[PDB]
Structures are given as structure tokens and as C-alpha cells.
Amino acid sequence: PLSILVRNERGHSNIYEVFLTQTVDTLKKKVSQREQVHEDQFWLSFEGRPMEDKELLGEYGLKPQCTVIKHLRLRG
Amino acid sequence: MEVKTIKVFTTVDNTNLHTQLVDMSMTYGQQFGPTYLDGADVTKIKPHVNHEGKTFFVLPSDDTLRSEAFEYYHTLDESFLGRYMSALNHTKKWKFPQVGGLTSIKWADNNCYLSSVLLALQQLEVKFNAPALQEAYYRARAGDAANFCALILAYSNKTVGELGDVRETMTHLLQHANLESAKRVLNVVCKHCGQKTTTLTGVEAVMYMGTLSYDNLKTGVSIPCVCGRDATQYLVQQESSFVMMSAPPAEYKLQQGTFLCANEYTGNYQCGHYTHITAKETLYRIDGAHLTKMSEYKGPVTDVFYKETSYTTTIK
Ligand SMILES: [Zn+2]
């Protein structure tokens with residue numbers, strides 16, 4: 001029931017089908033899977049707000065065709 | 001026949017420690033109520049042999065403290081207080097040396113990234129809206145930082161011992177910061193698609209990824225455009241106390257008087273090390289407790305901070 005765009009910081013973007021009631025963890029798994037990057041190795045924001053693994057995607061107010069940003073995490 | 005068990009320490013106030021044997025066939029939640037470890041909620045997991053010797057924070061399911069949490073921490077996460085206090089059990093064993101006139105942290109538990117965060121914040125005209133958060137910030141500026149670091153782990157959803165990313169941590173913290181009148185206007189120009197103006201507020205107004213140079217962003221930076229072509233983006237207008245400019249760690253030159261401070265990152269994405277560079281009368285490099293000074297500097301940098309008040313470009 002919702003299609004959104006996840007955009008890398010290296011330019012690329014990919015479409016994901018999500019429900020507002022899946023977790024951020026779930027969506028990270030969808031992204032890990034599609035983009036072949038471990039889940040520990042990146043984070044997601046929506047409109048400046050970091051997305052927390054445990055939270056439902058709905059909490060961030062995602063709409064159809066909105067852009068979630070994928071950020072590579074430096075493991076310092 | 002004996003029951004599989006481990007010895008762990010338990011505490012409801014971070015001062016008093018009681019020894020406990022835990023039964024391996026039941027979650028901690030079944031045995032102690034709501035229970036936390038290293039900043040994680042372990043209420044619903046079973047004991048693991050590796051938890052032996054660890055200290056656990058137990059915090060009864062009360063929901064009176066839910067009102068406390070909201071008003072003092074600006075959070076509705078019921079797990080927040082427990083995560084915060086279990087972390088605090090560790091961060092109280094961290095040492096906080098006063099180095100080059102700032103509070104820093106002695107190496108332990110992969111806390112180099114939190115050291116950078118702490119060092120950087122002290123130089124920014126910034127402030128936090130969550131009362132307990134601000135008070136902790138205040139105290140960390142005076143050398144008493146255990147609480148602030150635990151809140152940082154907690155607001156960022158990190159555990160003690162976990163490798164981390166300064167930019168990612170800053171993004172979590174700044175959600176709680178006094179940035180309600182921070183403002184940024186960017187113009188994007190694509191030959192094919194044309195010209196479009198973007199107005200940002202809050203965190204997104206003071207934070208940028210793609211270049212370490214505040215000059216580059218004013219004079220224009222290349223960004224991919226919807227149409228596939230590369231387009232130019234530049235800073236139209238900026239009203240804020242500071243800006244944070246980030247980029248994948250690259251070899252980079254820091255010249256005294258052209259920046260506030262910055263984070264060096266050595267290593268690779270899988271495992272690395274942060275140190276902090278600030279500018280007083282000369283350049284200071286802070287690597288936890290260890291300090292080096294130098295008139296100039298060159299190395300792998302990934303965030304650079306600048307002081308700001310108001311900016312207006314001189315391009316159309
Ligand atoms: Zn275009």
C-alpha cells in the first residue's frame with residue numbers, strides 16, 4: 001500500500017513497496033537486500049529526521065513517492 | 001541436576017550493586033521486570049553466557065516515569081530511561097580530561113566518535129530544549145560528562161562498545177536542539193530541467209553532505225539531477241549560528257582562521273578512528289586524552305564546522 005523512493009548519497013535511487021506499519025528495521029532489510037550493503041553499515045533519514053529501527057515507518061509521515069535518504073555509516 | 005545459570009550484577013540506582021544468579025530458561029523480563037544492559041533493552045531476551053559479569057539496570061514498569069520522560073527528555077519511547085541508565089552505568093567509568101580548554105574523553109569502549117561530538121558541541125553556539133538534556137550538556141562543559149554521553153548513546157539508539165558515526169550522532173542530538181529559526185535556501189540549476197529553489201529549516205538547514213568546503217557550497221557544487229545529468233547547487237541564503245559540512249573522508253588541508261573545528265577519520269567504513277581538530281591560537285589535534293599542536297594540518301577529514309550569523313549570496 002505504499003511506494004517510496006530510497007535515495008543513496010552517491011546519487012542512486014530505488015523504489016520500495018512498504019506498509020506504514022512495517023518497522024524501519026524491516027525497510028533497512030529491504031534495502032540491505034536490494035543494494036547489497038549490511039544493515040549495520042547505513043542509516044535512513046526522512047526530511048532531516050533519523051529513522052529508528054524499532055519505529056513504524058508511519059511515525060515519520062511517509063507519503064506516496066516520497067524520498068527516504070540512505071546514509072553510509074562510518075564505523076568509528 | 002542443576003539449572004543452567006549465570007552470575008550478574010543488578011542495580012536500581014547505579015550506586016548499589018547486588019549479585020544475582022539468572023535462570024537461562026527465562027527472559028530477564030520474566031525474572032526481574034523491565035531490564036537493560038549497555039544501553040539496550042533486554043527485557044524480552046533470554047540470558048546469554050557472555051552476559052556473565054555484566055551489570056544490568058532494572059527499572060520497574062511504573063508509567064509514572066513516562067510523564068517524567070516526556071517532560072524532562074522530550075521522548076515518548078518507554079524504553080528510553082532504562083537504555084539511558086544502563087549506559088550511565090558504563091559512562092560513569094569513563095574519564096574526562098580537560099584538554100586544550102575543552103572537555104574530552106579518554107579512550108574506552110570505542111568512544112572516539114562521542115569524543116568528537118562532545119568536543120565539537122562545546123564550540124557551537126547551540127543549546128538543547130529537553131531540560132535534562134541541557135543540564136547534562138551544561139555539566140559536560142564543566143568536566144562532568146558521564147550523563148551527557150549516556151543520553152547521547154540513548155537518543156542515538158547506540159549501545160556501549162558500538163562503533164559509531166559522528167554525523168549520524170549529531171543528526172540525532174540536533175533534533176533536540178534550539179534550531180527553530182535556522183534557515184537555508186538552496187538553488188539547483190540543471191541545463192535540461194531548469195532552475196528550482198529549496199528552502200530548509202532545522203537540522204537540514206545547518207547540516208550538509210557532499211563537500212567539506214563552505215566556499216564550495218556558496219560557489220556551487222555538482223549534484224546528480226533527476227534527469228540523470230549532473231546539475232549545480234549553491235547556497236542562496238543562510239541564517240544560523242553554525243554550519244556542519246561533511247563528506248566521505250578525504251585528504252584535506254586545514255588552515256588556521258578559515259574554520260572552527262573538524263573531525264579526522266582514519267581507516268575505512270568497516271572500522272576506523274576519529275580524532276578532533278580545533279583552532280585556537282594554533283591548531284590543536286585532540287585524540288581523546290592525547291593532544292598535539294601544529295601550525296597547519298593535512299589528513300583525512302570528514303566533517304568541518306564553521307561559525308555563521310547571516311549569509312546572502314551575490315549570484316542572480
Ligand atoms: Zn535535470
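Counting starts with 1 at the first residue shown.
According to its header, this structure was worked out by X-ray crystallography, 2.4 Å.
Every residue gets a Cβ built from N, Cα and C, even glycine.
Copied over from Swiss-Prot, here are the features:
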- B:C112: active site, for PL-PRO activity (ACT_SITE)
- B:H273: active site, for PL-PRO activity (ACT_SITE)
- B:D287: active site, for PL-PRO activity (ACT_SITE)
- B:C190, B:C193, B:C225, B:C227: Zn(2+) 6 binding site (BINDING)
- B:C112 to A (Swiss-Prot position 1651): Complete loss of PL-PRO activity (MUTAGEN)
- B:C149 to A (Swiss-Prot position 1688): No effect on PL-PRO activity (MUTAGEN)
- B:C190 to A (Swiss-Prot position 1729): Complete loss of PL-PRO activity (MUTAGEN)
- B:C193 to A (Swiss-Prot position 1732): Complete loss of PL-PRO activity (MUTAGEN)
- B:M24 to K (Swiss-Prot position 1563): In strain: Isolate BJ02 (VARIANT)
- B:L124 to I (Swiss-Prot position 1663): In strain: Isolate SZ3 and Isolate SZ16 (VARIANT)
- B:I223 to L (Swiss-Prot position 1762): In strain: Isolate BJ03 (VARIANT)
- B:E251 to G (Swiss-Prot position 1790): In strain: Isolate Shanghai QXC1 (VARIANT)
- B:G267 to V (Swiss-Prot position 1806): In strain: Isolate BJ02 (VARIANT)
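Under the DSSP three-state reduction, B:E251 (variant position) is assigned to strand. Here B:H273 (active site, for PL-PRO activity) is positioned 6 angstrom away from B:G267 (variant position), judged by their C-alpha atoms. When the Cα of B:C227 (Zn(2+) 6 binding site) is compared against those of the recorded positions B:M24, B:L124, B:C193, B:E251, B:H273, the shortest separation belongs to B:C193. When Cβ neighbours within 10 Å are tallied across all protein chains shown, the highest count among the recorded positions B:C112, B:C190, B:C227 belongs to B:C112. Listed in sequence order, the recorded positions among B:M24, B:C112, B:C193, B:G267 whose CB lies under 6 angstroms from an atom of ligand 1 come out as B:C193. Considering only the recorded positions B:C112, B:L124, B:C149, B:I223, the residue whose Cα is spatially closest to the Cα of B:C193 (mutagenesis position) is B:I223. Those same-chain residues not listed among B:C190, B:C193, B:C225, B:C227 yet with C-beta within 8 angstroms of the centroid of the Zn(2+) 6 site C-beta atoms are B:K191, B:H192, B:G194, B:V226, B:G228, B:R229, B:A231.
With respect to B:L124 (variant position), the closest of these recorded positions in Cα terms is B:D287, chosen from B:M24, B:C190, B:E251, B:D287. Note: the Cα of B:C149 (mutagenesis position) and the Cα of B:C225 (Zn(2+) 6 binding site) are spaced 39 Å from each other. A Cα-Cα distance of 42 Å separates B:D287 (active site, for PL-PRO activity) from B:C190 (mutagenesis position).
The secondary structure of B:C193 (mutagenesis position), as reduced to three states from DSSP, is coil rather than helix or strand.
Nearest to B:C112 (mutagenesis position) in space, judged by Cα atoms and limited to the recorded positions B:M24, B:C190, B:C225, B:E251, is B:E251. When the recorded positions B:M24, B:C190, B:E251, B:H273 are compared by Cα distance to B:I223 (variant position), the shortest distance belongs to B:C190.
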